[PDB]
Amino acid sequence: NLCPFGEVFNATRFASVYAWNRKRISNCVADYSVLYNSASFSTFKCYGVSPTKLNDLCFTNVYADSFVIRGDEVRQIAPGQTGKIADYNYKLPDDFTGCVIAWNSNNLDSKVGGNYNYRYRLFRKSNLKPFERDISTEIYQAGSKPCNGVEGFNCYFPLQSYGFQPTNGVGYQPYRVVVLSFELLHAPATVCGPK
Amino acid sequence: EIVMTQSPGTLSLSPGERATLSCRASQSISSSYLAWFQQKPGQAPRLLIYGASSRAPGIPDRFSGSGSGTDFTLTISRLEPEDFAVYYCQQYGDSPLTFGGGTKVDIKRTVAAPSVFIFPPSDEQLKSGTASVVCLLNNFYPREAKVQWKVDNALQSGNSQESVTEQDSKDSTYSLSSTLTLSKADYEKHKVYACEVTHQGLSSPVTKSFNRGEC
Amino acid sequence: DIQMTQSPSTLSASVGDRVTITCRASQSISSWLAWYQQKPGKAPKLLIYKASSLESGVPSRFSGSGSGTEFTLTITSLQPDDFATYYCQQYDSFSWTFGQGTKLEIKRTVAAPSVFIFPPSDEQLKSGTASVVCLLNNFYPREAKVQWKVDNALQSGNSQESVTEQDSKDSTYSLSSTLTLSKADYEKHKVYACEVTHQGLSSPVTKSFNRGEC
Amino acid sequence: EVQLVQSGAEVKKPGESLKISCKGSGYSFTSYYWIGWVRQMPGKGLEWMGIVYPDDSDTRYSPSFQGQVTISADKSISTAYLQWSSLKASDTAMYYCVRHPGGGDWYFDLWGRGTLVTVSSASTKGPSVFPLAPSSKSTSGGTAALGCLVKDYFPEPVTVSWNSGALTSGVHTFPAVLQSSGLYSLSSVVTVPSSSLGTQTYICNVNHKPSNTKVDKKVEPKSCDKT
Amino acid sequence: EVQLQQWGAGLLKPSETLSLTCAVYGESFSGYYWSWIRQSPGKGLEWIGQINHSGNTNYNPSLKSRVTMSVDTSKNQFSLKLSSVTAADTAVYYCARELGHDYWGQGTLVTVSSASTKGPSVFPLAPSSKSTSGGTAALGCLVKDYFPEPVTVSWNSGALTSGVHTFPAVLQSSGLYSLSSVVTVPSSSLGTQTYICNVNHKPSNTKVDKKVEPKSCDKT
């Protein structure tokens, strides 16, 4: 069947880390050989499994979460972490089973002048729960007055844009990230490797 | 960590005149998220300008903001006694917050001739097991003035510590005090001790000195 | 490959009138679509991106509309500098595909297609082959056919036609067919006839000449 | 001014290889922009070929052209290159170099004037001039036509003027159509009053630059000598 | 008008632990983040972190490893613990509200050092025949090798408030402090009026009342 690991990795446009795109994969023959053997993926980590023995398992469902972030905020994509991305935008659990992949995309996501289309959530009155989204654009009240959906003093907008230019540094450059989460339940296994 | 840099590190004006301070970031900032803080001695910082152009409540109409991207500027129409303080630029568009170094604002007046004085040690400190000579410059503007020590017509370094006073509330002048400390052995083998001074208010450096056992 | 379909393809109009063109995608391209203008000989020019945005250096009569699967381009105050070809391009996904083209014309009265016939010269025969020609000077609209009859008998695959562009004065086309043959096949028969058919013409006129007769 | 300059036209033959260039001037041209190529067949639409990033020398092609052509770049002199190994007759077309304002804005904001590529089996040749003196049925209310015909010439283009460039009364030079012998044919014609049996001595001036050929040929109402 | 009250340790020693506590009055403790901000000389202001009522923390990567924040909701209190304090952590710490644009604390100075309490050595600098410029000569006293701050100096027990210039405390290599207090007076009084430099160190309650006399060149 060779399910679509190309519409996820090889796509022209990606999402913003506060609106990360999730795709469900089911009833497939999954080839994890292109990934484990490829000089493109700068970051390739795997938690709960060994990356050389992936074609030997059989899960029930797979979830592919895709987004774009800075180059220095990739260490925040892991269990038991802290930061602006791991508390307000995208949070992984602690009993995590899957694999994190990340690669540079300065040629597609950058632009002379600046690409201000990728955004992050900067302000939140609490911390996200694992695998939770928050697309609300309500106004952040940090003072004594109510904001009434109107910006002003100590009433700020929580979604703020990255600044991506080609002449930036490797730490302020864009990186595209795909998180694969395997789900093995009491039901049969519909995602097995090839033979 | 967005690095903010203020310009200039110091500034000297007089009442009435207008003031212009600047802040510059390392990478472009979010929409215009750039605040200006004021700080006086003893007190805590006070916010004046938010959003790089908006004026917070209870602030006089003479503080104005401008700029965007990587360059921002604060303007003060007419300086007042309460306006001489230390200013800071802050960015809250990313995480973590980052303040700027600072930019002081000192009063300006006419140059003044530093009154130079020297002091010899006391036998108490001598028998105590050390010696230290003192040079005092008084009532001089501006602050930038150089001082050095010469033991028996021989420059020194690393063995002298200087301190400066604060702008008086009356005449806008400064005082400097340099202490040259050393073991009594170096004081009994070196002969002379000379305080040399160079200030913009003078035409040529001036040296005041005294020799061993002189008084 | 997202396939783009334009409509119409040949759309006549006048000066000062309002014109509309449509592009259509096989999928959903939210707002990723640009419009290019191309005149004969010159390179294409950008007019609109994002499907509702204008380029710096463009007039206001050009406007774009749409989102999803159908887009439109409208030109209100048409002027001579707008008669050209227009292409829609999508830039949502690779590969990037254009449309097919939507030309513009300059309508006019239904002209009166004339017709001329010119035989060959014996110098062409000395060269080894002869060629007759038939012209339809100053005709409109463009649809006009010329049939060649060698002895009142259709003869295809032997001639070649060529049609001009729109004249700048009367906006009329001009066509010319040339029937080339050998010094042997030229002796095949004698009556070479050119028959002009044109919707604007009420009766197809015919003009024929025998070998060595004119 | 911000612009892109392309190499001149090209005439070639099958089998041979080819390389054409585009250079950008007026911006950070040395790098940081995708340079691509767009094809246009004679009297047809536009087809996209590929793009290249000069800095990292990345490349993206279209399926219809993957393998056939090569698209490369050079950041030092800021020049992009399109390359063929074995040419065919189908590669006869106009080619434009284009620039992306990247970062999600993947439209073409800059175009070149276009490089014309002709792929022929034949070789250079001079034109053959023939007359198109008026006809008998051409006595259409006085509307008499005359002309000249330029046939069996290669490569393009030629130019056909009249009276050393003094007559433009309803005079047309039809396009050049391609025969099967790898040659070209066209005709120029003028309309006048049928009273022009002796009013004008029209001379067609045909000029072909590649072959350095020039021919001035007169027109005369053909007189069928009576026996 | 939110009011914030700080307290905590002052002097410490290397590799010890610093603990501070700020309390709130006049508004809801919940619904906001509460931040800590330190200011040092030469290194300007700096942001440490912020804590919520639910116990959720934002930290600065520079200090992520050493900082521990705590919150007591019942008392409306939050607290900071910074470990492995070196001599570079000497600074003034403030407690503030989220994005301190609105309200701040009053400040808590924290000093690190290896030495302990100690009293000052007072030595007089006397008006010599060389240091007189226009019938007005300068004298003074010099405090050396004291710890900690502040040691306050007066003259004739507040009987003089003119020409008084007291310089700050310069840190020496011995981890101690030193300063000098000079005063200018007319040479027409150095033999008539009494000149004393009353020094008082509070952290040790050590007081001195030393009189000053000229530096004559006794001819043997």
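We number chain A the way Swiss-Prot does; in order, the residues shown are 334-528.
Per deposition record, electron microscopy, 3.0 Å.
Every residue, even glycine, has its Cβ placed from backbone N, Cα and C.
For the natural variant A:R346 to T, Swiss-Prot gives this note: In strain: Omicron/BQ.1.1, Omicron/XBB.1.5, Omicron/EG.5.1. The structure shown keeps the original residue. Here Swiss-Prot notes a natural variant, A:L368 to I, with the remark: In strain: Omicron/XBB.1.5, Omicron/EG.5.1. Under its natural variant annotations, Swiss-Prot gives A:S373 to P the following note: In strain: Omicron/BA.1, Omicron/BA.2, Omicron/BA.2.12.1, Omicron/BA.2.75, Omicron/BA.4, Omicron/BA.5, Omicron/BQ.1.1, Omicron/XBB.1.5, Omicron/EG.5.1. Quoted from Swiss-Prot, the note attached to the natural variant A:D405 to N states: In strain: Omicron/BA.2, Omicron/BA.2.12.1, Omicron/BA.2.75, Omicron/BA.4, Omicron/BA.5, Omicron/BQ.1.1, Omicron/XBB.1.5, Omicron/EG.5.1; complete loss of interaction with host integrins. Under its natural variant annotations, Swiss-Prot gives A:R408 to S the following note: In strain: Omicron/BA.2, Omicron/BA.2.12.1, Omicron/BA.2.75, Omicron/BA.4, Omicron/BA.5, Omicron/BQ.1.1, Omicron/XBB.1.5, Omicron/EG.5.1. Here the residue is the original one, but Swiss-Prot notes a natural variant at this spot, A:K417 to N: In strain: Beta/B.1.351, Omicron/BA.1, Omicron/BA.2, Omicron/BA.2.12.1, Omicron/BA.2.75, Omicron/BA.4, Omicron/BA.5, Omicron/BQ.1.1, Omicron/XBB.1.5, Omicron/EG.5.1; May enhance affinity to human ACE2 receptor. Under natural variants, Swiss-Prot gives A:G446 to S with this note: In strain: Omicron/BA.1, Omicron/BA.2.75, Omicron/XBB.1.5, Omicron/EG.5.1. A:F456 to L appears in Swiss-Prot as a known natural variant, with the remark: In strain: Omicron/EG.5.1. According to Swiss-Prot, the natural variant A:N460 to K carries this note: In strain: Omicron/BA.2.75, Omicron/BQ.1.1, Omicron/XBB.1.5, Omicron/EG.5.1. While the structure shown retains the original residue, Swiss-Prot records the mutagenesis experiment A:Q493 to N with this note: Reduced host ACE2-binding affinity in vitro. Per Swiss-Prot, natural variant A:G496 to S is noted as: In strain: Omicron/BA.1. Under the heading of natural variants, Swiss-Prot lists A:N501 to Y and annotates it as follows: In strain: Alpha/B.1.1.7, Beta/B.1.351, Gamma/P.1, Theta/P.3, Mu/B.1.621, 19B/501Y, Omicron/BA.1, Omicron/BA.2, Omicron/BA.2.12.1, Omicron/BA.2.75, Omicron/BA.4, Omicron/BA.5, Omicron/BQ.1.1, Omicron/XBB.1.5, Omicron/EG.5.1; May enhance affinity to human ACE2 receptor.
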Looking only at A:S373, A:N460, the variant positions on record, which one has the least crowded Cβ, with the fewest other Cβ atoms within 10 Å?
A:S373
Cα-proximity to A:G446 (variant position), 10 Å cut-off, over variant positions A:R346, A:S373, A:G496:
A:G496
Quick check for the class: what is the C-alpha distance, in angstrom and rounded, between A:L368 (variant position) and A:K417 (variant position)?
28
Of the recorded positions listed as A:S373, A:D405, A:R408, A:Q493, A:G496, the one whose CA lies nearest the CA of A:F456 (variant position):
A:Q493
The sparsest Cβ environment within 10 Å, among the variant positions A:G446, A:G496, is found at A:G446
Go through the variant positions A:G446, A:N460, A:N501 for me and flag any whose C-beta is under 8 angstroms from a C-beta on chain E.
A:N460
Tell me which of the variant positions A:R408, A:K417 sits in the most Cβ-dense spot, judged by other Cβ atoms within 10 Å.
A:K417
Nearest-integer angstrom distance between the alpha carbons (Cα) of A:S373 (variant position) and A:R346 (variant position):
18
Students should find that the recorded positions A:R346, A:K417, A:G446, A:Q493, A:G496, A:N501 with a Cβ under 8 Å from chain B are A:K417, A:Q493, A:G496, A:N501
Can you tell which of the recorded positions (A:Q493, A:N501) has the fewest other C-beta atoms within 10 angstroms of its C-beta?
A:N501
Which of the variant positions A:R346, A:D405, A:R408, A:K417, A:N460 has its Cα nearest to the Cα of A:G496 (variant position)?
A:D405
Quick one: pull the CA-CA distance for A:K417 (variant position) versus A:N460 (variant position), whole Å only.
10
Smallest Cα-Cα separation from A:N460 (variant position) among the recorded positions A:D405, A:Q493, A:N501 is shown by A:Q493
Which variant positions among A:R346, A:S373, A:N460 have a Cβ sitting under 8 Å from any chain D Cβ?
A:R346
By Cα geometry, the one of the recorded positions (A:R346, A:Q493, A:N501) nearest A:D405 (variant position) is A:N501
